[PDB]
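What follows is a single structure, written as structure tokens, with notes after it.
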Amino acid sequence: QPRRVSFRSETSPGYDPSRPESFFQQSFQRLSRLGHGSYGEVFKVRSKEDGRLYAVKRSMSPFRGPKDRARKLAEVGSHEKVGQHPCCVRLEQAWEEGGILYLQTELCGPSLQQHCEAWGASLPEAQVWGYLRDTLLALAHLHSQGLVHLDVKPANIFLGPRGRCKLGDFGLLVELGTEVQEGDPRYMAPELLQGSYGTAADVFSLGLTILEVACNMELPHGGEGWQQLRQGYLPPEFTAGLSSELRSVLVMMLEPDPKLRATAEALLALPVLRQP
Ligand SMILES: Cc1ccc(O)c(C)c1-n1c(N)c(C(N)=O)c2nc3cc(Br)ccc3nc21
């Protein structure tokens, strides 16, 4: 039986409990599969209730134990803490059935990773600035409530109409308070190695995210190149095309010291990052 999942109607017309098919198969029409992996499968679906378009992600295998169930269900809780924000993916409803967790969110466009692969070059700075502003707005929303995304990267930023984008994938989100999972080392803030976790980590990740898409550069997983991006100076070989304004903003975001690194509110207050 399907049960609703929320951390705040735990018990549908298109779904008959007498029928043996699952709630997902009975109340949704799978138009296409947006992605699949160890996390499970993501489908572009049309709801048989209101007809609007949504995206539903389901886990791959049933819950192994209580720890696995609580680990997967924690994403729903983190998504609720974010709340409704124009630059954050909105969660409609979440439910479990047969040890499988389903998350239904609004349908967004392609991820920033897919867009940059298709463009096959450095993104135009006009597109970069808008994506930097929208993600900073999302980060400022999370940071104001004491939340750290910890996985800001092109794959977790989804494009929208008119050059807008939304932040997604809150599985690694933690609430700073008086349980951290491993993140992508290519976008890892330098202080995370020493266990210093704070909202400043997201700003550094977005800095490397923008640096990657604005220069079409592959971020290193480790080594000397990993250090060079974290010593306070930018690599001149790929940052030549960057404008003086964008380069200065990246230097602010890539400050190795968390105490000195600028905040999302401070960056958004700058005139270059104000909505034109
Ligand atoms: C389904 C879902 C649940 C929770 C959550 O936080 C997010 C961001 C989503 N979610 C979307 N709302 C996507 C979209 N296009 O609207 C979307 N596309 C994906 C593509 C790949 Br490949 C892998 C995972 C994806 N997860 C997605």
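All chain A residue numbers match Swiss-Prot; in order, they span 78-85, 89-91, 94-260, 265-362.
Cβ atoms are placed via backbone N, Cα and C, with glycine included.
Per Swiss-Prot, the features are:
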- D233: active site, proton acceptor (ACT_SITE)
- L116, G117, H118, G119, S120, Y121, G122, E123, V124, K139: ATP binding site (BINDING)
- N238, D251: Mg(2+) 1 binding site (BINDING)
- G253: Mg(2+) 2 binding site (BINDING)
- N238 to A: Loss of kinase activity (MUTAGEN)
- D251 to A: Loss of kinase activity (MUTAGEN)
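The secondary structure of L116 (ATP binding site), as reduced to three states from DSSP, is extended strand.
Checking the recorded positions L116, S120, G122, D233 against ligand 1, the ones with a C-beta less than 6 Å from an atom of that molecule are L116. Reported as a whole number, the C-alpha separation between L116 (ATP binding site) and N238 (mutagenesis position) equals 14 Å. Using a 10 Å Cβ-Cβ cutoff, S120 (ATP binding site) registers 7 neighbours.
Surrounding the centroid of the Cβ atoms of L116, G117, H118, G119, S120, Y121, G122, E123, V124, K139, where the record places ATP, the chain contributes additional residues within 8 Å, namely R140, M142. When secondary structure is read from DSSP and collapsed to three states, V124 (ATP binding site) falls in the strand class.
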